[PDB]
Protein chains: 2
Amino acid sequence: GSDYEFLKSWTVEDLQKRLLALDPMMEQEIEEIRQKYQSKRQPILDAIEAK
Amino acid sequence: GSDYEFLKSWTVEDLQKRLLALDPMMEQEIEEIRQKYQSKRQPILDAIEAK
């Protein structure tokens, strides 16, 4: 529970720091999932390729 | 604690089920994050665009 509607009153420097930080926020989460599920998908490809 | 190495002896159907299920599985894990962060990004843009 936290709201960001008050960003309208924050300095350009404080809000900019959230915008740039928003990039590695979604990136880390996505890359990790892409890798983790790739780990789970890998043996599946390896299996069908061996039948 | 869930191994999927035994997949080498699965039927093409049992194996393929995991492969195809893997498609919407990652898609939903990622889109949830894209949606979530885009909602948090939206007010950040609005704030700088108002300065």
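One is the number of the first residue shown, and numbering goes on along the chain from there.
Determined via solution NMR.
In case you wondered, yes, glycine gets a Cβ from its N, Cα and C as well.
According to Swiss-Prot, the feature domain 'SARAH' maps to B:4-51, an assignment based on sequence analysis.
The mutagenesis experiment B:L15 to P (Swiss-Prot position 444) is recorded by Swiss-Prot, whose note states: Loss of homodimerization, activation, and autophosphorylation. Look at B:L15 (mutagenesis position): DSSP puts it in a helix.
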(request) Count up the helix, strand and coil residues in the domain 'SARAH' (B:4-51) according to DSSP, in that order. (result) 41 helix, 0 strand, 7 coil
